[PDB]
Every structure is written in structure tokens, then in C-alpha cells.
Amino acid sequence: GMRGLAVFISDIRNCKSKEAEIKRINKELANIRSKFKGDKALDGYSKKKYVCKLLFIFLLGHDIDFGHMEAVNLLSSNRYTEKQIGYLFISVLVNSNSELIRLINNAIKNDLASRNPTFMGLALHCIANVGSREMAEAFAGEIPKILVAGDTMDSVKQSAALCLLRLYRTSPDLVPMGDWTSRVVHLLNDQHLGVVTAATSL
Amino acid sequence: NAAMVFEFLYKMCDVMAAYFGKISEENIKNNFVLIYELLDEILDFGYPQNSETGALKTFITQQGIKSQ
Amino acid sequence: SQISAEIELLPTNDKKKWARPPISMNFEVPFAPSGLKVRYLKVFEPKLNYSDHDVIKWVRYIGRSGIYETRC
Amino acid sequence: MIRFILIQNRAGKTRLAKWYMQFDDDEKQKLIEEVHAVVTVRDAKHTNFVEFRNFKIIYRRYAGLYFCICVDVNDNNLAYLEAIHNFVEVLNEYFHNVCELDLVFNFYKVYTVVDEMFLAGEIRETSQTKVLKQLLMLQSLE
């Protein structure tokens, strides 16, 4: 469980007119800025709490322009929850940067070189929920490599089908038609039923 | 008569201001019956009858809700 | 904060004495030196009838330093 | 395809904004405001399939929430309404009760449920028991 979010949102909800809310949110932003700069904030859980608080600050209706490198740093972790929060933050906040996009692509490429459905599914959701030219360029030939008749679980198969759908919807010219059509077509006859749903959509 | 409608609207605005202060969503919502009674009394069949405060007080028995 | 300065002096003859000018400092602080503090600021409008709490209010203090002289 | 999913309230606050296509900065707020204005006026004795601009939304009331999926013109109507109901029932059996407080205090869990059953603009999964099993199996693992 997480303790900082409960108290933070509880405080910010039962607030007065926008003046008090703005004062509280700016105080929290200053506190999180001080915590991010220096100090012994190497613990992953503290970064989790700060990133979640900042995400709620953004979703409340205020603009956020910092706390992005320290948030994409969460991806390189073994804890599932940290990866989930990092992927959610990347999906919610999108910025056009050279080093940041390259780092995100490297993290996702490392993620896809795994052997568990959870990490692959999270990476696929991160790819498909935003969409970008860089993601399509660096993963045009990787999603079909998942969808091809390899030893993959059903959930990652559905995720890959929908991710390829999204990439084709956003990057039509970057999707080939190699020797995987004969696999996707026969994938529609596969067992399970959600897999048939994703294959039918694609 | 074009000016008569505007004059009647101004008189109704003054009556509402004297009754429950400034016109707001909450004041209108909380005083539906008062508003219906006021429109029934001040106006009938389209003839804007007298809207004097003394004359309107006798014909109106509803009291509005005030929220400051 | 502590600053230690060693000032070499020319031989000279006499009557210099450095004239002992005062110590001058420049600063600004986020509070009123006179102690003035805003207690309340309410805006009431009878016609429009908007809530006073809905008015966004920002109050900040900047106390500039004039001639801050300390004899030495 | 699904354009966006919203979970609004009676007042107008957006408890979950999930867009599946690139909108502008003020365009999102304008869309939310006009969707709220369209939905709030209607009542139970009305069609749930209200069209606006070049799209159509599928609004469904639940306690104090207005679930709304905006689909394309040619997309089916009833299927996405029942997808909304399925999503609501998965939330109901997940939190053991759906309410604004749980959505506010557990926004990331709501996001992961939405991405579990609504991915890339289409319907990722159509079942409740299997989604719940896969989510519980991915909840004890930390």
C-alpha cells in the first residue's frame, strides 16, 4: 500500500476556493522539487510516491514541466509497481526530446527482451497508448516478431495485436507485410477467445 | 410597445432585487414558488399591471430564501 | 557567515587612519521590516454577488535595503 | 474505433480522462465541457446514443458517474454500451463497490483496468472472470 497519496489527496480535496488549493499544490510542488534535487532519494519507493503525487498534480488541472528524468528512471527496475507507475507517467505526459525519447526507447527495448508476460504486456501498453514516429521506427519489426508463432502467452499476443493495430493506424508506411500474414490469419482460428478478438480487430 | 417590455423587465428586476437581493442561480432555485407567484401577480394575459412595492406586498404572501 | 581579510598597508607617514567609513550592506528580504502584516482582505459586491473566496489573491513582500551602515 | 473514454461526475469534474487520439491542449477541455453539457441535460427517458460533431458518444449513468465512450460514426452502438456496462461491472467486482472516492484515491488502478480492457482504441478483453483472475495474479506479484 501507499501512504503519501492517501493523505495528499485527502488534504487537497477538502479545500477552500482556488486560492487555498493553489497554495497547497505549489507548496507540494516546492517540496517535491527540493526532494528531487540532491539528498539520499535513491530509494525506489520514495520516487514512486513523488511520481504518483506529481501525476495527480498534473491530472488535477495544473501544468507540470519537471520530474521526468527521475520518473523515466523508474523503468529500469525489478519491482512491478515501479514499472507500472513509470509507464503510466510516460503515457500521461508526452514531450518531444532527443535524449529522453532515446532513453525511453532503450528501456522499452530492454523490457521486450524478457520472458514474463507482465513486463512484455506493460511495454506493449506503453508503446500503443501514446504512439510516435520513433516508437514505430524502432519497433516496426519487433511487434510482428511477438505476434509470429512463437512461445508467447495469450495476453501478450492480444497486446501485440492491438499495438500493431495502433502503429498501423498512426504509421501506415512503417508496417511491412512479410511472412507473418499467414500467421495472423491462422491466429484467428486459435483457441482462447480474447486472442480472437484482438486478431479480428487487427 | 417596445419600451414597455423593457420597462416591465426593469421593474421585475427591481422587485426581485428588493425581494431576495442579487439574482443568482441559488436564489432562483430556492425561490421557485415565489417567482411563480410574482409572475402571476405582476403580469396577467400580457398587460403589465402595477408593480408598486406597497401594492405588490399585499398580493404576494411568499418569502424568498436568502443565501449570503 | 565569517569573512577574514588581511590588508597589506603601504609604508606612508601618518594622518591616513583609513577615515573609518561605515560598513555598507545590500539585501532584500521576503518580509516587512516595519512589521506590517495583512490580516484580512474581503471583496463584497452587492450587484454581481460573487463569493469573496472565489477572488484569487496573491500577497508577497519584498523589503529592499537602503543605507545599511555600521560604523567600524 | 474508440476516440476517448471519460468518467465524469454530476458537477463536471473529470475523474478519468483517457484519449486514444492526439487532441490539442484546449481541445481536450472544450470536448470535456461540451460532452458534460450534452450528457447532463438528458434523462432516463432518452436514447443513450447521442451524436455530436462528426462522432457520437455512448453515455451511461451509474450513481454519480457518467461513463462515456466516443466512437466513430460507423462503429456499432449497442456493443460499446454493453462494453461500458462490462467495464462498470468489472470495477464493481474489483473495488467491491464503485464510487467517486475509490476512483480518486486509486486513479492508477483505474488506468490499468482501462488499459487492460480498452487498448489502442478497441476492445482488448470482453470477459469479467478472466480479467479479474489475471489482475489478481498480477497484484500479489510485487
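Recorded method is electron microscopy, 3.9 Å.
In case you wondered, yes, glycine gets a Cβ from its N, Cα and C as well.
Under mutagenesis, Swiss-Prot gives D:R15 to S with this note: Reduces interaction with CD4 endocytosis signal motif; when associated with AP2A2 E-21. The mutagenesis experiment D:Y62 to S is recorded by Swiss-Prot, whose note states: Abolishes interaction with CD4 endocytosis signal motif. The note that Swiss-Prot attaches to the published mutagenesis D:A63 to W is: Abolishes interaction with CD4 endocytosis signal motif. One mutagenesis experiment catalogued in Swiss-Prot, D:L65 to S, is accompanied by this note: Slightly reduces interaction with CD4 endocytosis signal motif. Quoting Swiss-Prot on the mutagenesis of D:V88 to D: Abolishes interaction with CD4 endocytosis signal motif. The note that Swiss-Prot attaches to the published mutagenesis D:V98 to F is: Reduces interaction with CD4 endocytosis signal motif.
You'll find the Cα of D:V88 (mutagenesis position) roughly 8 Å from the Cα of D:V98 (mutagenesis position). A coil conformation is recorded for D:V98 (mutagenesis position) in the three-state DSSP classification, outside any helix or strand.
Of all the mutagenesis positions listed here (D:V88, D:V98), the one with the fewest other CB atoms within 10 A of its own CB is D:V88. Rounded to a whole number, the C-alpha distance linking D:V98 (mutagenesis position) with D:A63 (mutagenesis position) is 9 angstrom.
Separating the Cα atoms of D:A63 (mutagenesis position) and D:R15 (mutagenesis position) is a whole-number distance of 14 Å.
The Cβ of D:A63 has fewer other Cβ atoms within 10 Å than any other of the mutagenesis positions D:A63, D:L65. Proximity to chain A (CB-CB distance below 8 Å) holds for none of the mutagenesis positions D:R15, D:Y62, D:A63, D:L65, D:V88, D:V98. The distance from the Cα of D:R15 (mutagenesis position) to the Cα of D:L65 (mutagenesis position) comes to 9 Å.
Annotation for D:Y62 (mutagenesis position): same-chain Cβ neighbours under 8 Å, separated by at least 6 residues, are D:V88, D:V98.
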